[PDB]
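Each remark here refers to the structure printed beneath this line.
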Amino acid sequence: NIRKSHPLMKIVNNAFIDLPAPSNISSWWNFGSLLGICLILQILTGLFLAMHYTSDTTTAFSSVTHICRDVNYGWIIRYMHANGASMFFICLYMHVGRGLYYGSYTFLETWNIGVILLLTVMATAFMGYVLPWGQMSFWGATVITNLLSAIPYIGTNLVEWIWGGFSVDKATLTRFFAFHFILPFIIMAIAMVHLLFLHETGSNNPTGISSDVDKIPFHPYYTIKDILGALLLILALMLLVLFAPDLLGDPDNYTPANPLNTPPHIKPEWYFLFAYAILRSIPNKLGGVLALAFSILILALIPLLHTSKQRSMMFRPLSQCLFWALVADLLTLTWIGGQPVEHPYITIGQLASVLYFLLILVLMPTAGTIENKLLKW
Amino acid sequence: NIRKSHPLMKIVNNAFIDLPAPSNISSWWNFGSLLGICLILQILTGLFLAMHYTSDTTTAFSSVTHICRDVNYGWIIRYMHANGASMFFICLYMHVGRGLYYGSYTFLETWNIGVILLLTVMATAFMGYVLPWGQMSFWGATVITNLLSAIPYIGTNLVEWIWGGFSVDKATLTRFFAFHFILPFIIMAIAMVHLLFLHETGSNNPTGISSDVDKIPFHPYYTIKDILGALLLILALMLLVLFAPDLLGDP
Amino acid sequence: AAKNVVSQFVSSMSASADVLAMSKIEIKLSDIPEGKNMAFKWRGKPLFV
Amino acid sequence: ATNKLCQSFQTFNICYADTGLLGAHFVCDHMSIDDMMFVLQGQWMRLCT
Amino acid sequence: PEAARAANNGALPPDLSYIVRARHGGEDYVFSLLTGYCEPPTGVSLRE
Amino acid sequence: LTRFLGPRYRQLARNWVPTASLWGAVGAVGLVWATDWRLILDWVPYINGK
Amino acid sequence: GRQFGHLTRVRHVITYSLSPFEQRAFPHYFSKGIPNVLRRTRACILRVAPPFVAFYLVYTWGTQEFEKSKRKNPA
Amino acid sequence: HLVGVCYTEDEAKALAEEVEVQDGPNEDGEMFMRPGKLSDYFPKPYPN
Amino acid sequence: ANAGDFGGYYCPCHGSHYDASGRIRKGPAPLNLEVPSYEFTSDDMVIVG
Amino acid sequence: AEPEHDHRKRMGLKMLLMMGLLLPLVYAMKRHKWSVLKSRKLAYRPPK
Amino acid sequence: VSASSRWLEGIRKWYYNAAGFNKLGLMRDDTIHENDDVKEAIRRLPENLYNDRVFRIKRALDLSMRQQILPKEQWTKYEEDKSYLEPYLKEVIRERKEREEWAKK
Ligand SMILES: CCCCCCCCCCCCCCCC(=O)OC[C@H](COP(=O)(O)OCCN)OC(=O)CCCCCCCCCCCCCCC
Ligand SMILES: CCCCCCCCCCCCCCCCCC(=O)OC[C@H](COP(=O)(O)OCCN)OC(=O)CCCCCCCCCCCCC
Ligand code: HEM
Ligand code: HEM
Ligand code: HEM
Ligand code: HEM
Ligand SMILES: CCCCCC(=O)OC[C@H](COP(=O)([O-])OCCN)OC(=O)CCCCC
Ligand SMILES: CSC1=N[C@@](C)(c2ccccc2)C(=O)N1Nc1ccccc1
Ligand SMILES: [Cl-]
Ligand SMILES: [Cl-]
């Protein structure tokens, strides 16, 4: 049998064909491969955009226009790439939520580099949104890069060193395009290490109980379910591309960047609004920035906060409710982030901001200790 | 011992530390790692050039000028990248000649993808030399792309489809820059499969006779010889960069 | 060597010679009455007078 | 025999009135079942074609 | 644009290639704007 | 969590203390030297210049 | 990695299975399917719905206040 | 580029101001001429 | 310009109010607005640099 | 602002029709393979 | 002994039925997260408890795949839930703590 002994097809076999997998993993386990597909789509649409895009402020806005009007089928490539990025962040957030609800974070190595995979995608989509060089691109790029000015002593030096000047200008757009090109390949490399550590143990499953007593081969059972899921992923993408391309995009980005005046109200893309809300919830520069970093780096210390003698929340009602109060709370912070710093959105943004950190750090750890005592162990 | 059981450091261990290697491989076996170094140099110098280069005919020539005059230490980055490419081809041709003289081609899988590694580097350096958009860049790009017009029946269609027009122009320079950016990462992926098939058997040696009776660990013996070789590789590069940058370049 | 290497590479990202050469600005002052703020252009960033 | 995939195997054609059981049976170590079934089916397919 | 402000009492008529996409409401906004002029309400006095 | 506080673990702490404080000298001096931190490098006599 | 034949130990467990060409891929899809969906939502609705209703009430109040907070008062 | 190689900054500044170069637009949208500064490239003798 | 509580400058991005002299009073902003090194030569004239 | 308007809707119609075909067929392939497992029956017969 | 510690059991019986692993024919000790201590305790189980534990878990993963549960007649009654693993598990922990106390002498 050559499938099991060829040094190249051996690694494919042990990952997609004869890999033992649990027999009961639900649709929430489909998002791992949809992330891979999303990445592949962003490579290909991204690559075919880079063959017609130019990286300088004078014609960066116009080269994207040139794609949507003049090159054959470039407008569809461009909206696939724009909406593909948003589908990427849908899958990312389901992927993480699956890991929290069902306790998959106990795979420390897999989980802790998963956090790294989250940061690098954010850094990618950030440096992608700058490239069309619209108004939102420019000033969104200005707010973000100035976060480093809050670091004491060395702040301004790192910002102007990143900028290559005294503000985001021609030098930034060129290097950001270079970074946006190369990072998605680094991502693919780390995603391969994601799987390598994963296969060390195999998948968790909805129950949190070892599935060694009842495994099925990945092929044909999860190859076909991953196809079906991908076909629903294409459906989601194409509905956005072909019936609502500017639903998630802001209108202000359709006016060339102006370094002299801002829009009266700026809002990130939806997938960053929850974190922008946390930033604005503090009337301090360095405080807001640190609260923004810990908002995402909180994931790295979830495994240290596991108190339950059970792994999944499937059998933990009191943790379920606190889990869904976090989704609603995160859905609240997303709403505030899309609204102007005005009454009562300000005070709401602070209460939802505490509730975020309060749930993860206090309410959920102690909630697991209670239900352990309710079960007499 | 964690070096042998951590799933990540396991693959490093079996490739650079405890890997059995012949005890008699000469300096002609140093060029495998120098190719890797050359690739790394072309990634880094290449990347830091791409942060200041613009990809359109009007200012493509001028952006390279802008690097050699205005950006701090960009002229040295640029000649490293230009001469690094030539050092890459020195190492390639020694690597192949080693394989022919000593018969290493009998590793069919390793060898046959080595051929693929040769073609993709040529395709890279080709699409790199177009980017500065000088005279040799343009007409050298014209002679090459027209080779496809010789294919019967479908020739002209493939050329004009590659061109994005009726001659090498703005549309080609943009896609060639995109191809020149992405291909060196594909190369690194195939170079990893190069090693994977290689480790299936281990290295040949000057005699053509199995060295199983007398192997030594790769570390410290060939880690240090690969360092020494790399230090002679930097010497070759820096002599070209700092004393003769336009010796291989055409005026 | 590794220092000078890394130093010359990070300095490449710092502003080039043509970015530090942006000249200064003259302003005709009779343009502006009392109680008004007019904005000008200087080093790419607004200049409030 | 070469790769030691089983202790024994036997083909059979069990006949009954208007039906029957046609196939094979084997005995092997727990890590050899897949290889035995691969080679077995491969020979059925090879004789079919 | 500097000539444009001077020819339009200091205001800049924007490029219209993308006007429907760069303002919330698209043609609903533009249609309502063009056809929506009216006398100022009591108490609002616009400069010449 | 508190496995690591007892007679033997405070002995291990006091055994490796002289070493860790030296690796802090390597890092600290290495940080000054790499970044050319002038606030420190003025009092040391010889490097003063350029 | 991990292989079949080295996972775990199991004894005295029998599994009966039918070929996929001998049975129906959609058996009682609506007959047994809908009652199972009702049981599944019934069993979890009280754990999921409240926090999202709580969000709905904050969302309408906050906009209702903001939408009129910039209205004018006679003073 | 001349500064600190073969002329002082003051010398090179005085040299740049010995020629007139185009700049603008001003607030009226017109192009106009002013003396060179250190940041100007050497004047081209022909437009094309 | 000429907006905010203090009748000077207001920043809509996150809500930082300045006064007529550019000094921060309310907001997450930590410092007053920057002033350059300038000087007045004649009456209807000014240089910034 | 959107010259591709009409063409995208024509494609959108074709995308909906193909999905209305492919989604239940691919769903049917999933259920076909999985039916071996969904109707499997287990029994535990320990020695006594 | 009293009526106050009896509604204490009533809320623990309540939490038990809400947790719902009894709906899959499972027992509390079937759901413990396997760490090194638990894997040792399972290793020490006699053949009958080990084999029973294997089948109950297998029966539940089967049900979980189909998103089904057992009839109410076959649910694990809170009164009949044998904590079969905690005796073995408590001795494993006790041994580990002894090693840890020796390790700091
Ligand atoms: C080098 C090659 C790189 C390619 C990389 C591709 C990246 C993957 C993106 C997937 C996008 C989905 C379809 C959008 C196009 C469109 O909408 O199709 C529009 C065309 C009509 O077109 P028309 O009327 O203009 O012409 C008409 C001329 N006769 O019919 C359709 O509706 C087909 C779409 C049906 C529904 C999609 C189902 C998806 C199945 C999976 C196939 C994926 C294959 C991947 C191959 C690499
Ligand atoms: C940091 C990023 C912030 C960005 C803000 C994004 C806006 C949020 C918008 C909300 C969309 C919610 C999606 C719909 C979820 C429906 C779930 C449901 O129907 O069933 C509950 C299910 C219970 O099922 P059991 O697994 O317990 O057992 C089944 C027995 N038959 O239990 C499960 O299925 C739950 C599995 C996990 C769900 C994933 C959703 C969470 C998304 C964000 C999490 C980020 C946390 C850091
Ligand atoms: C580009 C980014 C990513 C890719 C391509 C990716 C891909 C995958 C895949 C294919 C799986 C196995 C199949 C599955 O469970 O769906 C998986 C599992 C997992 N991932 Fe990711 N992932 C990414 C990011 C992340 C992030 C952001 C996190 C957490 C913060 C994370 C943590 C995990 C964990 C804990 C598992 C194990 C889940 C389980 O087996 O139960 N990963 N990932
Ligand atoms: C995970 C991978 C990626 C993500 C999430 C991503 C995301 C994005 C986003 C959100 C934009 C903004 C689009 C817009 O506002 O119009 C963008 C633009 C762009 N991306 Fe990417 N991208 C990825 C990979 C790539 C790759 C690999 C390339 C090239 C090889 C690329 C090339 C481009 C180009 C040229 C643009 C500017 C054109 C445009 O704005 O449409 N992208 N990207
Ligand atoms: C980017 C391109 C390449 C890289 C990075 C690379 C790298 C390496 C390395 C590190 C080795 C093992 C150490 C050594 O023998 O020096 C090796 C061996 C080998 N390579 Fe390559 N190589 C490349 C291209 C090629 C080409 C173009 C050929 C042939 C046409 C080739 C054929 C071989 C063979 C046959 C061996 C085995 C030599 C032996 O062990 O005796 N490779 N390569
Ligand atoms: C094996 C890898 C590579 C080889 C052999 C190579 C080779 C070359 C060559 C021969 C040139 C012509 C230089 C000149 O004539 O001035 C060039 C230019 C260029 N390369 Fe590469 N390159 C490689 C990788 C890369 C990568 C990975 C990047 C970017 C991420 C890159 C970016 C550039 C740019 C921007 C130019 C134009 C600037 C210039 O001409 O100096 N290269 N390359
Ligand atoms: C983490 C990356 C650090 C990058 C620092 C940098 O680019 O160099 C600037 C200063 C220069 O020293 P100084 O005396 O001019 O001082 C100038 C003060 N602005 O060097 C430092 O002060 C080194 C500080 C390192 C702390 C982690
Ligand atoms: C660079 S402009 C930008 N990039 C995005 C896509 C992004 C930011 C951060 C991380 C990932 C992606 C985003 O939402 N914005 N907009 C924006 C608007 C206001 C403030 C900040 C950003
Ligand atoms: Cl645009
Ligand atoms: Cl040049």
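Quick note: numbers on chain B are straight from Swiss-Prot, i.e. 3-253, in order.
This entry, so its header tells us, was determined using X-ray crystallography, 2.7 Å.
Keep in mind that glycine also has a Cβ here, set from the backbone N, Cα and C atoms.
A C-beta separation below 8 Å, combined with a sequence spacing of at least six in one chain, links B:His83 (heme b b562 binding site) to B:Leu43, B:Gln44, B:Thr47, B:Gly48, B:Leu51. Summarising the annotation, Swiss-Prot assigns heme b b562 binding site to B:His83, B:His182.
For B:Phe90 to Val, Swiss-Prot lists a natural variant annotated as follows: In strain: 65, 66 and D. For B:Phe90 (variant position), the same-chain residues lying six or more positions away in sequence with a CB closer than 8 A to its CB are B:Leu37, B:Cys40, B:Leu41, B:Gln44, B:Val123, B:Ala127.
Neighbours of B:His196 (heme b b566 binding site), defined as other CB atoms within 10 A of its CB across all chains, total 21. According to Swiss-Prot, the feature heme b b566 binding site maps to B:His97, B:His196.
Feature annotation from Swiss-Prot assigns ubiquinone binding site to B:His201; the stated evidence is experimental evidence. Other C-beta atoms found within 10 angstroms of the C-beta of B:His201 (ubiquinone binding site) number 16, with every protein chain shown included.
On a Cα basis, B:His182 (heme b b562 binding site) lies 21 Å away from B:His196 (heme b b566 binding site). Within its own chain, B:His182 (heme b b562 binding site) has B:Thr126, B:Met129, B:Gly130, B:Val132, B:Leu133 as residues 6 or more apart in sequence whose C-beta sits under 8 angstroms from its own. Counting only same-chain residues six or more apart in sequence, the Cβ atoms lying under 8 angstroms from the Cβ of B:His97 (heme b b566 binding site) belong to B:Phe33, B:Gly34, B:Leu37, B:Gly116. When the C-beta distance to chain F is held to under 8 angstroms, none of the binding-site residues B:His83, B:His97, B:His182, B:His196 remains.
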